[PDB]
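**Student:** This is the structure, below, for whatever I ask next.
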Amino acid sequence: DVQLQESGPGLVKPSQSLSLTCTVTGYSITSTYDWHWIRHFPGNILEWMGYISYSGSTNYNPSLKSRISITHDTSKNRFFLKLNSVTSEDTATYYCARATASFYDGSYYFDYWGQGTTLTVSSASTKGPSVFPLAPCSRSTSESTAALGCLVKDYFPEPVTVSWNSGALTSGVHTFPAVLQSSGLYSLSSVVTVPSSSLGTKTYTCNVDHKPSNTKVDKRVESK
Amino acid sequence: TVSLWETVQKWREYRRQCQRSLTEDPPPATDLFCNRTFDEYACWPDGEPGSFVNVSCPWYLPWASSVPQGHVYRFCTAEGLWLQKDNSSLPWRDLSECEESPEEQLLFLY
Amino acid sequence: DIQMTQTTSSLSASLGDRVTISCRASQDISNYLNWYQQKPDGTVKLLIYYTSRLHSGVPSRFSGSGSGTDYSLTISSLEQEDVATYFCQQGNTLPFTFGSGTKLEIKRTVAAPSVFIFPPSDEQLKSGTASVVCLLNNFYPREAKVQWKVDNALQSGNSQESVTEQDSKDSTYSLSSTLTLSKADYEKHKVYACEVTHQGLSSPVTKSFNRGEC
């Protein structure tokens, strides 16, 4: 049972250095195999970056010209990715992988993968979200169900967690993926469908948490 | 310079060269020779009946300089069969001279 | 410098149906073609290596074929846990290169969206901007037209959509469209409407409000 798992900072400022660690368990990285870094861009471009062999020999994608180094610490069974002077084009999910091979047909393939670690490159400052109610114009409707929500706006970095009535309300909930706005800040909505008869008899509160700014906000959603 | 990938490339090249030999080398002196073959480890030539057949340590091996004079051996019986135990489905082979187990286990995983 | 192309970047199929994902290399890669599955949560698994060899532990529903420049991955019967993105990878020559991926999702019967519109809250308006939100709930297929109209005038450049991942239980999607205007622009107009066009709707559905009635 080989396991690989990446660790490192999730956030880095432009022009800084990026350093990631892959911690390998269940197999010695100084034996037999090669040990690779691969990253996945948003938009599904998957790019091979390089490997370090069991012997310490490395080989890098030419595109990552001078910026990349791969190293290992054999006593701790870890290997490392250093990427110089990152820019926002280095925003990606970074994976470490073991390569093995078959000497029956000469194939070489990545048989075990880490879970990946997301990296965001950005100079934006930490900021908690504003939380606004999403409520129908009219508080009286003839339809059987109604939708309520809250708009979670202008925060950084990801993520926020949104819950409804402190976790008691879960069915009918959709919390949308955050969108990066022109400003460098993220925004999302969370919505819930409920029976129309429940309005004004039952209270609906969205609980928003943003750990990076130590924000914890409750917003009661009612039709004005 | 030393990697699983480099060794794989060398194995592929070894295979390509062996395949050329299998196809292009002239027929044996007589009718009875043991037939040439690639066993995924080494290229075996046609074998003379009644003779041991000697093949240099395959050059793609990572330790292929620990053993520069070394040979791996088969035997071709008087009947033109590669020597093979009743107990086995592969021909007898002695590669003791070309040994370096983790890399070697992988080398023989089919 | 080998380009891997998966011409189809998105595919939807019914539970139980046969699925084929295709890959093309810019030059002959001599069967050194590997297939990987990336689940929605990001986990990546090797499925197939050397065109057709099944990695141990991988369901036998997966098979691979091809030669030269053209390769294919096949799922003999689609099951829910196969919802994932599938990537090919040539392992013939450095640098290793991957295809652009094919996202596989479940095809279900048509379901029309339930549509809701929300005005900007008074709390937001005192901050200087106005967000108008249109929600499309629990629909299928994903394809939908969402148009914003302000005093019956069509809007461009000032809205963003977000879509949920396909729902694991009922296979539907939900979608939000957010129209962003300055406070001043918002106050300059009266009628705000979002119009939705979708396979499950015989004719487009419009939801609207008058700014004054909020």
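For chain B, we keep the numbers from Swiss-Prot: what you see runs 29-128, 136-145, in order.
Each residue, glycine too, has its Cβ placed from N, Cα and C.
Heads up, here are the entries from Swiss-Prot:
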type: MUTAGEN; residues: B:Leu32 to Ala; note: No effect on stimulation of cAMP accumulation and on GLP-1 binding
type: MUTAGEN; residues: B:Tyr69 to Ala; note: Abolishes stimulation of cAMP accumulation in response to GLP-1
type: MUTAGEN; residues: B:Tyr88 to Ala; note: Abolishes stimulation of cAMP accumulation in response to GLP-1
type: MUTAGEN; residues: B:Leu89 to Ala; note: Abolishes stimulation of cAMP accumulation in response to GLP-1
type: MUTAGEN; residues: B:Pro90 to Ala; note: Strongly decreased stimulation of cAMP accumulation in response to GLP-1
type: MUTAGEN; residues: B:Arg121 to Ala; note: Strongly decreased stimulation of cAMP accumulation in response to GLP-1
type: MUTAGEN; residues: B:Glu127 to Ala; note: No effect on stimulation of cAMP accumulation in response to GLP-1
type: MUTAGEN; residues: B:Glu128 to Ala; note: Slightly decreases stimulation of cAMP accumulation in response to GLP-1
type: MUTAGEN; residues: B:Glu128 to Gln; note: No effect on stimulation of cAMP accumulation in response to GLP-1
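Give me the local environment of each listed feature.
**Tutor:** Around the Cβ of B:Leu32 (mutagenesis position), a 10 Å sphere holds 24 further Cβ atoms from the protein chains shown. Secondary structure at B:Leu32 (mutagenesis position), taken from DSSP and collapsed to helix, strand or coil, is helix.
DSSP assigns B:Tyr69 (mutagenesis position) to coil, not to a helix or a strand. Cβ neighbour count for B:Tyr69 (mutagenesis position) (all protein chains, 10 Å cutoff from its Cβ): 19.
The local packing around B:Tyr88 (mutagenesis position), expressed as other Cβ atoms within 10 Å of its Cβ over all shown chains, amounts to 19.
Under 8 Å, Cβ to Cβ, and six or more positions away along its own chain, B:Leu89 (mutagenesis position) finds B:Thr35, B:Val95, B:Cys126, B:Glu128, B:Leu142. According to DSSP, B:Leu89 (mutagenesis position) sits in a coil region rather than a helix or strand.
Neighbour list (B:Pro90 (mutagenesis position), Cβ cut-off 8 Å, at least 6 residues apart, same chain): B:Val30, B:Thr35, B:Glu128, B:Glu138.
Following the DSSP three-state reduction, the secondary structure of B:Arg121 (mutagenesis position) is coil. For B:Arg121 (mutagenesis position), the Cβ neighbour count at a 10 Å cut-off comes to 18, with all displayed protein chains included.
Within 10 Å of the C-beta of B:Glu127 (mutagenesis position) we count 14 further C-beta atoms, all protein chains included.
All protein chains included, B:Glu128 (mutagenesis position) registers 13 other Cβ atoms within 10 Å of its own Cβ.
Secondary structure at B:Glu128 (mutagenesis position), as computed by DSSP, is coil.
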**Student:** Please report the end-to-end Cα distance in Å across the unmodelled region of 7 residues, from B:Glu128 to B:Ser136, as a whole number.
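**Tutor:** With 7 residues missing, B:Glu128 and B:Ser136 have Cα atoms 8 Å apart.
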**Student:** Rounded to a whole number, how many Å is the Cα of B:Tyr69 (mutagenesis position) away from the Cα of B:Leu32 (mutagenesis position)?
**Tutor:** 16
**Student:** If one measures from the C-alpha of B:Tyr88 (mutagenesis position) to the C-alpha of B:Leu32 (mutagenesis position), what distance in angstrom results, rounded to a whole number?
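**Tutor:** Between the alpha carbons of B:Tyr88 (mutagenesis position) and B:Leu32 (mutagenesis position) there are 11 Å.
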**Student:** Could you give the Cα-Cα distance between B:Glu127 (mutagenesis position) and B:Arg121 (mutagenesis position), in whole Å?
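**Tutor:** Between the alpha carbons of B:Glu127 (mutagenesis position) and B:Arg121 (mutagenesis position) there are 13 Å.
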